[PDB]
Protein chains: 2
Amino acid sequence: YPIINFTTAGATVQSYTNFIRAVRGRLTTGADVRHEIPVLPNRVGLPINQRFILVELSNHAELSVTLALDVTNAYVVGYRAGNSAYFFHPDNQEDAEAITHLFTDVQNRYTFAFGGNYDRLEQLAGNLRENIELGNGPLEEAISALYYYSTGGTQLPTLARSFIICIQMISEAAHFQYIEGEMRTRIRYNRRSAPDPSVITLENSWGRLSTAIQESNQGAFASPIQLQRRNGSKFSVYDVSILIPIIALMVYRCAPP
Amino acid sequence: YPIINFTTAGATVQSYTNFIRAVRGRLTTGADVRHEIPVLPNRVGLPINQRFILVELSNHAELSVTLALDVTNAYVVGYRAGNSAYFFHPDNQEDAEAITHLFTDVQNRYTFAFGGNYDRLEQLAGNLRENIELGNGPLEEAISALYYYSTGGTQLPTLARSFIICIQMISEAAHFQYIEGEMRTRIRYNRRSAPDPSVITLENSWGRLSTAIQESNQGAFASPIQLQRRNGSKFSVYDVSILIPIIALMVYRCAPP
């Protein structure tokens, strides 16, 4: 599968922007764009040889980990670190067979009992997204924790906290130019801070925004979607127009009429 | 006031496109654009010295006529031909005082009793838009009829038929890239043919489309506007997006939120 490399060591806003630009280009084919937003490949009919891309991450401690992203949703399905590969609990048999193709050369393969969704991972982390720091230092630490899980050095709540960091900084940055923008600011000023309400409500709403946009009547939504602004106030979305500089990729929901 | 010159003599699709491009540029200031469509100047607060532009038309018979267009709606308010100026019945006192500034140097000034709206003009022409030809030959003839009205050579039904031609080919072409497109096809193949239902329903709906777009909730209309297609079938518009390659200029209806 293609591999995109990224290191937190000496990361700048441009090396992070290049990286997310590369991920997005690997994820989308250009064949399906609706209202100027790219749609991800439809899962039905997609060959296994085109199902995943790998993101290889290194940190200043010269430790590496390779995450496997699912091309149909850009979410992380599992990872390897040296000798071992770990996969989230497959949602169905199709995905169970698909993941057999990843990291085939690792000696030890584990599939966790829990799935990679934010509700599961927050219960396990013992903390919500609203209280977990994001930034380059958070991501630097995440890479060592994921790596040392192999050698028994990382406890499960840390493994889950570290997954929450990697998924928002790679998968959600790729899903939203807005969330990518938030991560660039953190690196510009080397700040580390939990996500405000606009970030979390966009993350929660990605599936619904994808469906409302593809089901729209010429761009007008049949019913509004409430989002939150950085200060927590509500904001109603009525039309795809205002989302065009905010969402970067939609999950496939229906054929273009 | 600015004058744009145009002659039907040897007109090509490019000399007609240049002409309508020039009119549109004279009409709009670039200061107010909503959903990528330019809005015409608001009438309240607009100085008389910026209220009108003049379009000078000549034909192969080397006869000329100068129409005065109102910048707030791009509709024709009156015209001169040699010795005389003729103005439509002013809609109110403000417009009555405004037109005193036009063609001040003509010896004879007449203001008609009827107004320049399509309902009036069709009653007077004894024919509807659906049965009046449009094209370069129609426009060539319109210019001679408007001119000879001065010398008593043009009867009133012909004067009205000729006004219906000039307003759709200048004012409506400027209002709609779609109607401009229809006129370019007529000149490309030197066809002369009455307007199909899409042209007439756009002409009738220009005011409502302007208000629905400016009153929209992020581009979504609160209630749909039915238009007709060339073959007469109905078509519902729900969103400004689909109108963006169709309408070129909107009349001012409200301040941008």
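By Swiss-Prot numbering, chain A shows 41-297, in order.
If you check the header, you will see the structure was determined by X-ray crystallography, 2.2 Å.
Positions of Cβ are set from backbone N, Cα and C atoms, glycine also.
Listed features, source Swiss-Prot:
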{"type": "ACT_SITE", "residues": "A:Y115", "note": "active site"}
{"type": "ACT_SITE", "residues": "A:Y158", "note": "active site"}
{"type": "ACT_SITE", "residues": "A:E212", "note": "active site"}
{"type": "BINDING", "residues": "A:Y115, A:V116, A:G156, A:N157, A:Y158", "note": "AMP binding site"}
{"type": "MUTAGEN", "residues": "A:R83 to A", "note": "No effect on the toxic activity but suppresses the vascular leak syndrome"}
{"type": "MUTAGEN", "residues": "A:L109 to A or M", "note": "No effect on the toxic activity or the vascular leak syndrome"}
{"type": "MUTAGEN", "residues": "A:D110 to A, E or N", "note": "Suppresses the toxic activity"}
{"type": "MUTAGEN", "residues": "A:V111 to A or M", "note": "No effect on the toxic activity or the vascular leak syndrome"}
{"type": "MUTAGEN", "residues": "A:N132 to A", "note": "No effect on the toxic activity but Suppresses the vascular leak syndrome"}
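Here the features listed in Swiss-Prot are painted onto the structure.
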| residue | record | Cβ neighbours (10 Å) |
| --- | --- | --- |
| A:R83 | mutagenesis position | 16 |
| A:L109 | mutagenesis position | 25 |
| A:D110 | mutagenesis position | 22 |
| A:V111 | mutagenesis position | 19 |
| A:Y115 | active site | 19 |
| A:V116 | AMP binding site | 19 |
| A:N132 | mutagenesis position | 8 |
| A:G156 | AMP binding site | 21 |
| A:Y158 | active site | 17 |
| A:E212 | active site | 23 |
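Excluding the listed site residues A:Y115, A:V116, A:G156, A:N157, A:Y158, the same chain places A:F128, A:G155, A:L161, A:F203, A:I207, A:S211 with Cβ atoms within 8 Å of the centre of the AMP site Cβ atoms. Proximity note: of the listed recorded positions (A:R83, A:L109, A:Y115, A:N157), A:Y115 have a CA within 10 Å of the CA of A:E212 (active site), given in sequence order. Every protein chain shown contributes to the tally, and the Cβ of A:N157 (AMP binding site) ends up with 13 other Cβ atoms within 10 Å. Mapped onto three states, the DSSP output places A:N132 (mutagenesis position) in coil. Across the residues annotated as binding AMP (A:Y115, A:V116, A:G156, A:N157, A:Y158), the two Cα atoms farthest apart lie 12 Å from each other. A:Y115 (active site) has its Cα within 10 Å of the Cα of these recorded positions: A:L109, A:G156, A:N157, taken from A:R83, A:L109, A:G156, A:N157.
The shortest Cα-Cα distance from A:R83 (mutagenesis position) to any of the recorded positions (A:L109, A:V111, A:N132, A:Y158) is found for A:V111.
According to DSSP, A:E212 (active site) sits within a helical segment. Annotated pair A:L109 (mutagenesis position) and A:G156 (AMP binding site), C-alpha to C-alpha distance, rounded: 12 Å. If you compare Cα positions, A:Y158 (active site) sits closest to A:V116 out of the recorded positions A:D110, A:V116, A:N132.
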